[PDB]
Amino acid sequence: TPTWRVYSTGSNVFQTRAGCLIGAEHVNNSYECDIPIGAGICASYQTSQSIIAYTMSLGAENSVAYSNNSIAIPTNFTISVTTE
Amino acid sequence: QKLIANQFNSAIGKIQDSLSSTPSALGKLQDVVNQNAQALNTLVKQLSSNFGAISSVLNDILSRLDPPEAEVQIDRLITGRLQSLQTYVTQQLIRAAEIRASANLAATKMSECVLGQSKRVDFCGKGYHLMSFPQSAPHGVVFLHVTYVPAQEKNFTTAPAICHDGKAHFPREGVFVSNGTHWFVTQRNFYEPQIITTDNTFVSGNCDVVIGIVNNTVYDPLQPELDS
Amino acid sequence: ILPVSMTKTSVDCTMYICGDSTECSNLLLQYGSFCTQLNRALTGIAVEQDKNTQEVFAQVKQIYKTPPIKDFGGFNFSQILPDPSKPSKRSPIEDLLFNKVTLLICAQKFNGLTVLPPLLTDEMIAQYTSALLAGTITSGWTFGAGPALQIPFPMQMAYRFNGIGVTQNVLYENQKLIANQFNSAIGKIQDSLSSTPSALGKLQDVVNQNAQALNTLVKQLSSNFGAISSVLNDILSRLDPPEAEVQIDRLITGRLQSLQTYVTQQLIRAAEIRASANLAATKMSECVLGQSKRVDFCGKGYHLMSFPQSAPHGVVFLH
Amino acid sequence: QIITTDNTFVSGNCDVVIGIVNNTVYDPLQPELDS
Ligand SMILES: *[C@@H]1O[C@H](CO)[C@@H](O)[C@H](O)[C@H]1NC(C)=O
Ligand SMILES: *[C@@H]1O[C@H](CO)[C@@H](O)[C@H](O)[C@H]1NC(C)=O
């Protein structure tokens, strides 16, 4: 059907170690994963609107500024309650 | 007490809300029911296959064929059905093994995180496990955990020991945190800090070995005021 | 050493049992749903063979790093930490590991085989382990409960000692000695592993087992199962469908049965791998982001700390 | 055992705790040691 025809052609193709997913967009950014494909490459909807695939991000980069002699004490405590 | 209470109370309120509106966090309980229903459903649907015979109805095979052969078609159906039953029971066994695992895990998690304050990190819940609470659920159990989560830092500057009278006084229960100015308050995990009497310290050795010692005074709470 | 995964694989049922043979396919349909569930079960296995990895090398929440100056009182662990030079940022130990544990593929692919790639490629996995480790070096038993608090490293080893039962004193005094003992021991580790007294053994069985099973499967696609031949084409080039049916069914039955056997084995193995990964998940969050007084549940003798290391398809703990 | 300043420790004043029962405290040195 001419509706399957758009999903075999076009300029929207991004080869991956996973495969040749089409109907996507390989943006240069990195976000947290959503629908997981494989070999990192994740995909999700966004904002004018289109499924994007992105090299997933593991988290915000931190650096516990540790010196050689500085200890850090917590000075207030929040009692959470979690579920399992 | 009140300010700890308030937290506890409000937070229980959240546990409700996060499991009250429509955030489906009860996925793990739903999956079991879904899998079982699917298995039974497939087992029932398997009755509409003829496994290579003329039809899948027993009353139909007898009414169009003669018993010399009929046995072959019948045996075909028999074999097919039998295999299906085998598959169902085998997958049931395998799933039952997993449910048994999950059980034993839970049973432990009970004993420890509900009849005790088991320490082992991330076996009661993120943080330190103050206490817990069990709550039963359709075909399963739901644990609530009440934990201790530190926040709001202070990056002070510690030392390792305090040499005062040519001898090295190591810290008893805290990690001596000489805050910026008067280098001697001796804390403990939280922040309450007090002055270094010779009762939150314990003397040991001489002031050359533990590298990093920083001298000042270790106060003695006995002599210089009650000299009568 | 501890296995935490399994090569996720499936097999397009139909094209396995039947090869393109329309008549075969048709005859197969007749056998009910009996291989939708097959494929489904394999897929379930795969999903689990991923969530496993998530459970173990992902209980951090914030990738940390390390200061540019190595003022640690003396410990020279630049083994376990990542080394810039090597391409995928990998510790020397991790490297030795990879190179040791090593293993057609596209050929058995040409039978219906498929080996899906993991969602967590190696570099990412490394990155996680590096994070954890770094956190430990400069957060102690805290980056696993709440925020991350800097504690000087001598100053941290002391509190672990205090845990063991010796009082801080010891560590702070004979620091030099314990430094050297640690140093040299880490040194020995690379040797012991890099030698070959069945080192990364358990991580190898997983492979060998899987491969072997798959191979058995493929080979079974050559057995006439007590039928005229076993190529499907020669049947359909010497016979008319009336008689073809007989042989075709013989085959189909045999092949299906084989596929059954395989998937059942795979399931029973995936259960074991899941158990191993759960044991890992604990081992990590009880003997890597915290000390533990469970004798031997972290290693022989009293336990000071641990260090995780990533290895192909498995975790390698340095206790 | 008798309440002394050896098995207890001091922290704060006595209007914050609920139910603090303000009633006596002995001390090790307070006897003849206090000559
Ligand atoms: C992504 O970056 C590369 C090089 O940095 C560039 O060639 C490419 O055009 C960029 N694509 C988008 C969508 O920004
Ligand atoms: C116990 O409760 C009573 C009220 O029945 C109260 O007057 C008393 O102060 C309480 N004692 C405590 C909290 O120690």
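The numbering of chain B matches Swiss-Prot: 920-1147, in order.
Method on record in the header is electron microscopy, 3.7 Å.
In case you wondered, yes, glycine gets a Cβ from its N, Cα and C as well.
Residue environment of B:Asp950 (variant position) contains 10 other Cβ atoms, counted within 10 Å of its Cβ in all protein chains. In this structure, B:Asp950 (variant position) is part of a helix by DSSP. For the naturally occurring variant B:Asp950 to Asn, Swiss-Prot gives the following note: In strain: Delta/B.1.617.2, Mu/B.1.621.
Among the natural variants that Swiss-Prot reports, B:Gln954 to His is described with the note: In strain: Omicron/BA.1, Omicron/BA.2, Omicron/BA.2.12.1, Omicron/BA.2.75, Omicron/BA.4, Omicron/BA.5, Omicron/BQ.1.1, Omicron/XBB.1.5, Omicron/EG.5.1.
Neighbour list (B:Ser982 (variant position), Cβ cut-off 8 Å, at least 6 residues apart, same chain): empty. Under its natural variant entries, Swiss-Prot includes B:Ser982 to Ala with the note: In strain: Alpha/B.1.1.7.
When secondary structure is read from DSSP and collapsed to three states, B:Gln1071 (variant position) falls in the coil class. Counting only residues at least six positions away in the same chain, no Cβ atom sits under 8 Å from the Cβ of B:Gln1071 (variant position). The note that Swiss-Prot attaches to the natural variant B:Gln1071 to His is: In strain: Kappa/B.1.617.1.
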B:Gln954 (variant position), number of other Cβ atoms within 10 Å: 13
Residues from the variant positions B:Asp950, B:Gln954, B:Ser982, B:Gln1071 that lie close to chain A, Cβ under 8 Å, in sequence order: B:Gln1071
